[PDB]
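Scroll down for the structure; my scribbles are underneath it.
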Amino acid sequence: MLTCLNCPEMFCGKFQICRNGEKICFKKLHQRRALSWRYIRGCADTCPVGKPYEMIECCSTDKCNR
């Protein structure tokens, strides 16, 4: 199994265990303002496509989006 964060905050501690169908996590921006503590973290199947300024990250490791 894999572990991925599930909180908008950067230095948070909220996460969940990803099950089948999603062996990779992702972390992108949700807004330019207050971005310091605003990000879309969650599980996924593969690197989700999107803009470059969306700070879209992809990885398959324990809290890789830490």
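Along the chain as shown, residues are numbered 1 onward.
Using the three backbone atoms N, Cα and C, a Cβ is placed for every residue, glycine included.
Quick look at what Swiss-Prot lists:
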MUTAGEN   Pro8 to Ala (Swiss-Prot position 28)  No change in inhibition potency toward both muscle (Torpedo) and neuronal (alpha-7/CHRNA7) nAChR
MUTAGEN   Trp37 to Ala (Swiss-Prot position 57)  About 2.5-fold decrease in inhibition potency toward muscle (Torpedo) nAChR and no change in inhibition potency of neuronal (alpha-7/CHRNA7) nAChR
MUTAGEN   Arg38 to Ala (Swiss-Prot position 58)  Weak increase in inhibition potency toward both muscle (Torpedo) and neuronal (alpha-7/CHRNA7) nAChR
Rounded Cα-Cα span from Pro8 (mutagenesis position) to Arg38 (mutagenesis position), Å: 5
Among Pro8, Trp37, the most crowded of the mutagenesis positions [Cβ within 10 Å]: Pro8
